Amino acid sequence: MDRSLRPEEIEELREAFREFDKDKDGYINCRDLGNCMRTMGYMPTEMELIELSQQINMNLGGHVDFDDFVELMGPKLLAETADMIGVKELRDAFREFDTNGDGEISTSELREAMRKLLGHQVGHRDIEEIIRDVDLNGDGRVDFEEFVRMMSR
Ligand SMILES: [Ca+2]
Ligand SMILES: [Ca+2]
């Protein structure tokens, strides 16, 4: 996957998984598959549902353990955009970067959040890169609108 799943995300998937597994009586249909992807904040397309349901229903033959489930659904959860997430959760994400709660993400606050997300330290040069990429109003910090875009296509 693009990056490692956070503990809160593993719990989101665990919850999706219980729903998936209750629903699954041998096989899984698209209404069900779709709904428990929604349980984890992701709106699938019917194309996606057909692919996924065929994988689950033919290849694994209905035997999906949590590990299988995370291989399939992991990427989708990581791929959620701003408009699926909702405001309160975006707010929360932002919070987590804005450790001092002053409504602005400082370049060292970015550094820590990036370290925690990617699971390794990020270079001085790279973090400077990110800011210039991200800051619309050219004040060297990251605010909420700025941060939302960072997760918007
Ligand atoms: Ca801050
Ligand atoms: Ca800014």
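Residue numbers in this text run from 1 along the chain shown.
For this deposited structure, the header notes the method as X-ray crystallography, 2.9 Å.
Cβ coordinates are placed from backbone N, Cα and C, and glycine is handled just like the others.
Look at Swiss-Prot and you will find 8-43 tagged as domain 'EF-hand 1'.
If you look up Swiss-Prot, you'll see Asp21, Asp23, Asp25, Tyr27 marked as Mg(2+) binding site, on the strength of experimental evidence. Annotation for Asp23 (Mg(2+) binding site): spatial neighbours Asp32, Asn35, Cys36, criterion Cβ-Cβ under 8 Å with sequence separation of six or more.
In this view, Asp25 (mutagenesis position) is surrounded by 9 other Cβ atoms within 10 Å of its Cβ, with every protein chain counted. Following the DSSP three-state reduction, the secondary structure of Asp25 (mutagenesis position) is strand. The note that Swiss-Prot attaches to the published mutagenesis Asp25 to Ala (Swiss-Prot position 242) is: Loss of magnesium-binding.
Annotation of the published mutagenesis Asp32 to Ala (Swiss-Prot position 249) in Swiss-Prot: No effect on magnesium-binding; the original residue is retained in the structure shown.
Annotation for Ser106 (mutagenesis position): same-chain Cβ neighbours under 8 Å, separated by at least 6 residues, are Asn100, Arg141. Quoted from Swiss-Prot, the note on mutagenesis experiment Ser106 to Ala (Swiss-Prot position 323) is: Loss of phosphorylation and loss of calcium release by InsP(3).
For 122-153, the entry in Swiss-Prot reads domain 'EF-hand 4'. Break the domain 'EF-hand 4' (122-153) down by DSSP state and the numbers are 18 helix, 2 strand, 12 coil.
Non-local neighbourhood of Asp139 (Ca(2+) 3 binding site): empty, since no residue in the same chain at least six residues away has a C-beta under 8 Å from its C-beta. Summarising the annotation, Swiss-Prot assigns Ca(2+) 3 binding site to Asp135, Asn137, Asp139, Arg141, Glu146.
For the recorded site, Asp32 (mutagenesis position), the DSSP three-state label reads helix. With a cut-off of under 6 Å between the Cβ and any atom of ligand 1, the recorded positions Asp21, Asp23, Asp32, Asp135, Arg141 reduce to an empty set.
In sequence order, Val64 are the residues near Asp21 (Mg(2+) binding site), counting only same-chain partners six or more apart with C-beta under 8 A. For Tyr27 (Mg(2+) binding site), the same-chain residues lying six or more positions away in sequence with a CB closer than 8 A to its CB are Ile56, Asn57, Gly62.
Least crowded of the recorded positions (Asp32, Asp135, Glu146), judged by neighbouring Cβ atoms within 10 Å of its own Cβ: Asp135.
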